[PDB]
Amino acid sequence: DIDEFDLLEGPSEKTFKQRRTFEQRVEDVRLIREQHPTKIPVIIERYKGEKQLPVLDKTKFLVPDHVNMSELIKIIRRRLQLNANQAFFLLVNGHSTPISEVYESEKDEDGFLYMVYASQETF
Amino acid sequence: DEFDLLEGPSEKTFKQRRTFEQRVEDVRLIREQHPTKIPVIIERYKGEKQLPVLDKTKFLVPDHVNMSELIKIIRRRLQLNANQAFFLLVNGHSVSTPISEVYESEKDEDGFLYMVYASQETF
Amino acid sequence: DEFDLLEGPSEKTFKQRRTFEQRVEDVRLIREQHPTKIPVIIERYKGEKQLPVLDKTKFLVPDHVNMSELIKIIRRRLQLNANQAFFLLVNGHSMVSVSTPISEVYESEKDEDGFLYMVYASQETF
Amino acid sequence: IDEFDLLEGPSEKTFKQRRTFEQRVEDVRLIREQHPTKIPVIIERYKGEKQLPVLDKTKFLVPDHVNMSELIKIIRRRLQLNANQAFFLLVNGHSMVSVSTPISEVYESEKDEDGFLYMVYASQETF
């Protein structure tokens, strides 16, 4: 009996936007941008169908505008404590340079830049 | 609820991303090929907290452009609003003179003209 | 019991609501039709907490208006008395002092798109 | 077991139904500031179309050097059609078949108030 596991069916993983109202997200960005004008408000979440990489401990981040995607990837890799073999991809609008430029092009209606990470470059 | 601020690697200067010999060679070709254009480095001041980062660092400025015209060009590349202060410092110095005269007085050992911009005049 | 502030997404600036080519064609039409008037964008500072907003953003300033007269015009649209602080900023510089023809300001300060951009606020530095 | 049973969800919403007349204008404003030589076009399959396949995307950029005849030919091989297949591209109720005028002229006369040029494709020319 205790040779076998019982998987507990849990609730669905919920995204940041369903965890926080759009007005709270706009007030979040508005306050953080007036007071930290050189830092980009970034949402980083695990791809919903991801089954190799662990979950990050936080979701809402502020990234200095001089940080590029390659440096950001390395930061998230140590936060997840990945080993050198583990694959990691960070997707903005499904697509795998300084973040401020990504921010100006891809930021959300609510002012956040949304990113999704996975162990594959795929959809 | 609160943001988690990610700090990245140090903002490293142009002289830190390119060796003195590569920079010397950069100038030598561009001045041999564009004798009437000034090779200019424009970087955001190190402790700058309000202005955004520029997308490029290495610029060519026609030799007849004056400092006042260059400031307006940079203000518009940064998409600044009319209220936003902007100062362009050459060797710490913040005008109706042609860039070619500034180039002859202030150019670096490597042949580049170095400029730093900030929202404050002096530091 | 407490007030709750209703905010939407950031309202966009004039340059964010109209392309560079639409603005150039805006200016070319208005300069062909009003040869003695200067096209000026006047917007309230994004973080302004004291001065009211104007209904309009796109303005024509007759060439006989100097900077001192223009300041008084905008102050009186805002219904300020002589007491209240008011600053009108062009390319990062507040223009209280100038009291100069609008055509000179336009020719020295206009944007590449042909508009002269101004921001007003109750503070001079940010 | 002899016959197939059709799987269907609620009616799919068109682009104009999935996007308010603010998200669409604001889309055009960024894309036209950023790609001044490309025309923003919505291309959707006729809602009752039973012959032509669906495209993966709805929002397209057409370079200004593309004329209507070349655009049709682009969509036809994007759909991987045979040489037969009837294919008609309709704008504001009109079949674009023998137009061949530059896309920017089509755009300026036929664009929507929101700034998109709307097109629908089908294997029939009338409805």
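Note that the numbers count up from 1, one per residue, in the order the chain is shown.
Determined via X-ray crystallography, 2.0 Å.
From the backbone N, Cα and C atoms, a Cβ is placed for every residue, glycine too.
According to Swiss-Prot, the features are:
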MUTAGEN   D:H35 to A (Swiss-Prot position 27)  Decreased interaction with Legionella effector RavZ
MUTAGEN   D:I43 to A (Swiss-Prot position 35)  Decreases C18 ceramide binding
MUTAGEN   D:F60 to A (Swiss-Prot position 52)  Decreases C18 ceramide binding
MUTAGEN   D:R78 to A (Swiss-Prot position 70)  Abolishes interaction with TECPR2
MUTAGEN   D:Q124 to P (Swiss-Prot position 116)  Abolished delipidation by ATG4 family proteins
MUTAGEN   D:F127 to A (Swiss-Prot position 119)  Impaired localization to autophagosomes
Nonlocal neighbours by CB distance (under 8 Å) for D:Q124 (mutagenesis position), same chain, sequence gap 6 or more: D:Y46, D:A86, D:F88
Largest tally of Cβ atoms lying within 10 Å of a Cβ, found at which of the mutagenesis positions D:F60, D:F127: D:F60
Spatially closest candidate among D:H35, D:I43, D:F60, D:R78, the listed mutagenesis positions, to D:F127 (mutagenesis position) (Cα to Cα): D:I43
Proximal residue to D:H35 (mutagenesis position) among mutagenesis positions D:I43, D:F60, D:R78 (C-alpha distance): D:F60
Count of other CB atoms lying within 10 Å of the CB belonging to D:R78 (mutagenesis position): 14
Cβ packing number for D:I43 (mutagenesis position), 10 Å threshold: 20
Neighbour count (Cβ, 10 Å) for D:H35 (mutagenesis position): 13
Structural state of D:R78 (mutagenesis position), classified by DSSP into three states: helix
Inter-residue Cα distance where the pair is D:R78 (mutagenesis position) and D:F60 (mutagenesis position), in Å: 13
